[PDB]
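Asks: Please see the structure below; I have some questions.
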Amino acid sequence: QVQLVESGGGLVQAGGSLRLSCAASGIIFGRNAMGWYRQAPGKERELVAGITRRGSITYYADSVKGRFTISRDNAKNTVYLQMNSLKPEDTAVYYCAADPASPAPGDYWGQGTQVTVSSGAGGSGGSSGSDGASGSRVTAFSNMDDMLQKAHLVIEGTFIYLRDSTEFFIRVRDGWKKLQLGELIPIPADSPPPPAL
Amino acid sequence: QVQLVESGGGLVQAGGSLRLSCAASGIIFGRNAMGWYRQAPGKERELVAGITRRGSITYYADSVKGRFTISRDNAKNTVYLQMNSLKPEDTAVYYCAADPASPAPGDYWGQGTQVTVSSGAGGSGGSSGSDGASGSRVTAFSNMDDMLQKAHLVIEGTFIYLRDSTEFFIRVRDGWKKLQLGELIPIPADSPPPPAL
Amino acid sequence: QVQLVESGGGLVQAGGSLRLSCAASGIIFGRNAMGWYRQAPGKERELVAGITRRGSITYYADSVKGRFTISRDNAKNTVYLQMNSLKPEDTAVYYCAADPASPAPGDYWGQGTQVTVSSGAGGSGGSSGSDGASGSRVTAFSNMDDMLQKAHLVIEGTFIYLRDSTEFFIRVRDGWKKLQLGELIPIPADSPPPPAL
Amino acid sequence: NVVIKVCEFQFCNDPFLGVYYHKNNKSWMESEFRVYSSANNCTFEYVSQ
Amino acid sequence: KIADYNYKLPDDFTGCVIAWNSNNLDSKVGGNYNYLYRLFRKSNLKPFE
């Protein structure tokens, strides 16, 4: 719902296509697919387009057109979101999520992604659609630069994870531990062996 | 209460003795007395013997299916379950739970341990191999295959155990990292009696 | 409310002046007043003094016979707590606070610090109740002794918070995983930098 | 006997089996799933036969 | 998101709902795609389509 995981976006040109990837909770993941919500300071938040599972048939509002295509590969069980025939009017902050429901203005779904078409008005890390939610145990900060904030209040004994840089800290009495994590083990393809125990 | 950890068991012959080890939350583990509960119709959820908190008065249900001993020491106590003069009817999957407690299948307060009062079979091959109990930490899976094959609905930042590998790992960007070990201390219920501080 | 770090105090003769040291918590730091609380093991926490921000207006209670002075810096905020004209009757355990607060041992402000006036000795007299000899040795670990001895009296898998180092330690299935050492970065009450983060 | 099964099935104006049981079938407890567009995954909650 | 659709736990339900506190077992919920039902409909919505 919140803490959606996305890749892609940045600066693209009008025409062509842009393919975004997303993975999410069962609440989002298991529904029709993942489509698009977008907003910009000059554009009201709206549901752009969606799908009723893979087929030739996809749908979009007349408020914002585009024969957008949504698909799922089997090679990696994620959702690919492809926007076709982009125009500068498409520069917006995007969120890659299923069509039912909608992010609240009093909530923030995942990090988001910024997409800008033939400009460069987006794709600026640290701003909205590149600043949002991800996982934690007790608290998390986006960077060390952010975590610092606990050195500016009497506050200790915090289980800290840097949700946006995948780093592991404890805020301890007068200090922070700077803890080692080992090697990255890449996520493999779906295969059914688990009810084999 | 859910969350029992069982150990011991294995392949024993009739008579003699067999001691079971356990660990559990303080609502169970810290009790001066724990008893025997098992599943396998014919002797189903029966507590047939036990022993006092102090003294050596050993009691039994008029079914006479043995007279067992609850090993306890009122000096930083944990309980070990000692069975004496095992009968063929004492073959079951066992839980190590407090005397009024009733662990049973349908929700599984842990996975138990197998006591076979004969040769062969055992807890999924001689009672030495896989099969965990339950989680503790905020989420856990079982086996390597449990995770590796379908842990792709796992959102970045999630802190997860594999308590069938003892693995401590964190979901990071498109994979996992391990914490592994910084120091190793032996398994609980080692020698609770002399550190009577 | 929970956590306040106190030091300073000591043995003085009636008269003079005395200052406390404190890494002042937002509980009290940000208040319009931060003055004193005092208690004695014969009598529960009482108001001592508070202050109106900006100006020479202070108030003190008849809980003390002193004429204690509070001053504040309203830019690069810090509070100056200085006792003045201490009388024998002012012997007490002191904490930093405003007149109102929600003290409790569950809302611990640590141990505070003892101030003795013309006693000619250290200690905490004027008693009716107990506070024992504090000590250590507790299920919710307060020592390294506990980390080794009592690690054996808990379930396999738990995060253990050490309130005397504010560190987390991890008991795991079939062992232990200690977290790595790091940096000692001292705690200020506050510092100008947060809006630049 | 009544077979209630859910997967991607087809029926059209030219059925492939939809010929009166004079000389065909007179029993078949299997569904028609010889013709499907494929790449589907038949899964069920419950079926009966 | 699920209280408002399909199955809740009605008074005329033949069954028990058992839930307990365990941190054992995660994932494998998102494997459904052969189970979908409508939000917006003009043709009605029958429970659990």
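All chain D residue numbers match Swiss-Prot; in order, they span 125-173.
Cβ atoms are placed via backbone N, Cα and C, with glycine included.
Features from Swiss-Prot:
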VARIANT   D:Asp138 to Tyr  In strain: Gamma/P.1
VARIANT   D:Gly142 to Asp  In strain: Kappa/B.1.617.1, Omicron/BA.2, Omicron/BA.2.12.1, Omicron/BA.2.75, Omicron/BA.4, Omicron/BA.5, Omicron/BQ.1.1, Omicron/XBB.1.5, Omicron/EG.5.1
VARIANT   D:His146 to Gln  In strain: Omicron/XBB.1.5, Omicron/EG.5.1
VARIANT   D:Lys147 to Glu  In strain: Omicron/BA.2.75
VARIANT   D:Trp152 to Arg  In strain: Omicron/BA.2.75
VARIANT   D:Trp152 to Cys  In strain: Epsilon/B.1.427/B.1.429; when coupled with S13I induces resistance to NTD antibodies by changing disulfid bond in positions 15-136 to 136-152
VARIANT   D:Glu154 to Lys  In strain: Kappa/B.1.617.1
VARIANT   D:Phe157 to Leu  In strain: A23.1, Omicron/BA.2.75
Asks: Considering Cα atoms only, can you say which of D:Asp138, D:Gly142, D:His146, D:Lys147 is the nearest neighbour of D:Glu154 (variant position) among these variant positions?
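Replies: Ranked by Cα distance from D:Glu154 (variant position), first place goes to D:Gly142.
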Asks: Nearest to D:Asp138 (variant position) by Cα, among D:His146, D:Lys147, D:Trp152, D:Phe157 (variant positions)?
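Replies: Ranked by Cα distance from D:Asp138 (variant position), first place goes to D:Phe157.
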Asks: Fill in the CA-CA distance, D:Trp152 (variant position) to D:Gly142 (variant position), as an integer in Å.
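Replies: Here the two Cα atoms are 12 Å apart.
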Asks: Could you say whether, by DSSP, D:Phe157 (variant position) belongs to a helix, a strand or a coil region?
Replies: coil
Asks: Give me the Cα-Cα distance between D:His146 (variant position) and D:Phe157 (variant position), rounded to a whole Å.
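Replies: It is 22 Å, counting Cα to Cα.
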Asks: Could you state the CA-to-CA distance between D:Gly142 (variant position) and D:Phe157 (variant position) to the nearest Å?
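Replies: One finds 13 Å between the Cα atoms of these residues.
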Asks: Around D:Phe157 (variant position), which residues of its chain at least 6 apart sit with Cβ under 8 Å of its Cβ?
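Replies: Spatial neighbours, sequence-distant, of D:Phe157 (variant position): D:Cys131, D:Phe133, D:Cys166.
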